[PDB]
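Notes for the one structure printed next.
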Amino acid sequence: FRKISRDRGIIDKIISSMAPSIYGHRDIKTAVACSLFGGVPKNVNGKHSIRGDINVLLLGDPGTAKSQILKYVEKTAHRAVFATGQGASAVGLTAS
Amino acid sequence: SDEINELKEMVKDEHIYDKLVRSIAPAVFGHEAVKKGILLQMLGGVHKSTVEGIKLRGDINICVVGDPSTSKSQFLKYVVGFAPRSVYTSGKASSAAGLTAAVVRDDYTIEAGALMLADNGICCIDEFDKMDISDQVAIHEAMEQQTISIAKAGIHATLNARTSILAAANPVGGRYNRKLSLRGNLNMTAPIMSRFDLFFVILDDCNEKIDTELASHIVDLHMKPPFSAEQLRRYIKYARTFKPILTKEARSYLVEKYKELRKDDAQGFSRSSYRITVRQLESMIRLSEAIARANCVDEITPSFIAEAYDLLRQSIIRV
Amino acid sequence: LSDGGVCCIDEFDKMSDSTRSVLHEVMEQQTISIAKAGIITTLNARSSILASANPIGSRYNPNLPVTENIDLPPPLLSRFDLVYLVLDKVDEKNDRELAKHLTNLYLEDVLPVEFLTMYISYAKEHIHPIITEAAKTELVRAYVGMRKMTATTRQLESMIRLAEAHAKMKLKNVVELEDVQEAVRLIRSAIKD
Amino acid sequence: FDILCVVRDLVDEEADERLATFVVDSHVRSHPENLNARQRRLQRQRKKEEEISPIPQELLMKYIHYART
Ligand SMILES: Nc1ncnc2c1ncn2[C@@H]1O[C@H](COP(=O)(O)OP(=O)(O)NP(=O)(O)O)[C@@H](O)[C@H]1O
Ligand SMILES: [Mg+2]
């Protein structure tokens, strides 16, 4: 990891490596990469806590690999959960 | 060994492909294209897993649009009677939960719906158009991702739904309006229409030369195909063991034919697609694999690509 | 529960929509599909339905079609073999004789009403009509005639079933031309509504 | 949702040409039939994977987890 991190193109090689069997959509691959690495969560003297996670919406037409991208991210992330549409209730998403 | 020899005498026949299609649903007259589709559904595509873990659907989804006058439900009755691991259900009688999977007490746990029960199988949905949009949108995952995912009541799961779906929609108003697009004749929209591999419309206006022999066939059926059901099932089981591969010529030819369908589907000054998404290229791959299985050859010749292109054109010439 | 018997349904216009959908697979497949609690089965209903339905409001309007008067939708209405209208429109040559017939029941004590069930029973037990070869051509020409006049094969299937029923009557083991002709004629009356 | 990606499916001849070429290549590259045998097969999988992934996917998962933690 330390070796490959030195590469000048490493951000682009990571982004190209996101969902490699999906053609194009480099913007989606970038958004997914940013989300999957995430920001830094912060807490200002304990008096104000700030989100580090990056939330992403894939809005668009049918047959454009959006569901496949999400299944890939379920494959790749160290803790992941997947819940389609009508299959998710309010308490089934947060807590019950 | 008797069954082995019947298999050999079947694969020896150069034009068995016609004999298979005429063995589909022998109690229903005509409608060769639908019978060809049902054959190429019981013969599925080859399901694939990519190096990145991303799955590709092997199952083939078919829609049979028809007026309630048409002998439409006969196909569902046939294939649910014939094909192993299959179910029949009615569009409005079954809810979204009742279709994918429901959550019940016994605690909280998952009750298998119709698309769970037809995993590695065929699910037949009659009166599909009467199904509420709330009930329709539930199956969008099982249609294409081959799974059902749930997050409810402290029970969280993803469930296998590797299923070929066969839908028997009515046109809006019952009568199929031949002046309108296939889009205009249905309450479906592009998210779910792109999930079907192909649509068949089957129409029954009066034509005396047809109506005479059709009527005669109805009375013949009340007892006033080349293969038995057993032989056809044995062949289907054998043909499903083949796993065809795209020949190099077929790959480039398929790219050209996809570009043709894609070009012809363009509408508006934006050149927006409607029916031909990338999903339809993959549909041609599935269909040509099913055709190669129907011919029991491990290599896909461009003639199969031509047949798959023409099978999709049964829908695309009606826009 | 009406497996092997006539199911009599009144208020058939006011029927609930889930029931209206459920009737399709008993009309077509004579069964109802069950898929819950670990049990999956097509529960066979095998029942002939006699429906009784009503117009919207207090009166039927015969200057409007059945679909315009009745609540229930045409595709369900199409499944019935025979469909009838009974009306209270005033006519003394009917009403007076109806009233005299009705009122005479309070005074008076061929009509084989108690033998009817036995005749039905022995007919259903013993007689299984098959279609005559000439009756094929009769069914075909009759069907193409009404087709030349909006018919569907459901009408032909109905004419077959009515002709077979007509052959159980008279205890006839083979459907005759006259059986087809009466099945045709009664359906021609019905489809004109 | 503090990144939005809008995904439009437009007909575009050379773009659809390239995408369709990639998709059919992916399908043969994902076909199931396509030193001990297990070692050789894992090596063949790596040979297939480096055609499209500039870094190994198995490496990418641990790299993500490392960078996160
Ligand atoms: N750029 C692409 N490269 C490879 N396959 C693609 C591409 N775009 C679409 N597909 C294929 O299209 C199919 C459907 O993908 P999917 O992820 O369901 O699309 P989607 O964006 O979710 N459409 P929808 O579910 O209707 O909103 C999959 O089998 C993909 O392999
Ligand atoms: Mg999707």
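Just so it is clear, chain B uses Swiss-Prot numbers, and the residues here are 510-615, 620-737, 744-838, in order.
Method of determination (from the header): electron microscopy, 3.2 Å.
A Cβ is built for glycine as well, from the same backbone N, Cα and C atoms used for every other residue.
Taken from Swiss-Prot, the feature ATP binding site applies to B:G575, B:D576, B:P577, B:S578, B:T579, B:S580, B:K581, B:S582, supported by sequence analysis. Here the residue is the original one, but Swiss-Prot notes a mutagenesis experiment at this spot, B:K581 to A: Loss of MCM2-7 complex helicase activity.
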Checklist entry - Other residues with Cβ within 8 Å of the Cβ centroid of B:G575, B:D576, B:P577, B:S578, B:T579, B:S580, B:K581, B:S582 at the ATP site? => result B:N683, B:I715, B:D717
Item to check | Chain C contacts among the recorded positions B:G575, B:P577, B:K581 (Cβ under 8 Å) | outcome: B:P577
Checklist entry - Including all protein chains displayed, how many Cβ atoms other than that of B:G575 (ATP binding site) lie within 10 Å of its Cβ? => result 24
Item to check | DSSP-derived class (H/G/I helix, E/B strand, else coil) of B:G575 (ATP binding site) | outcome: strand
Checklist outcome for this item: Quick note, B:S582 (ATP binding site): same-chain residues at least 6 apart with CB under 8 Å of its CB -> B:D639, B:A681
Checklist entry - Name the residues of the same chain, 6+ apart in sequence, whose Cβ is under 8 Å from the Cβ of B:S580 (ATP binding site)? => result B:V537, B:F538, B:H540, B:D717
Item to check | B:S580 (ATP binding site): secondary structure state under DSSP, collapsed to three categories | outcome: coil
Item to check | Integer Cα-Cα distance in angstrom, B:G575 (ATP binding site) to B:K581 (mutagenesis position) | outcome: 6
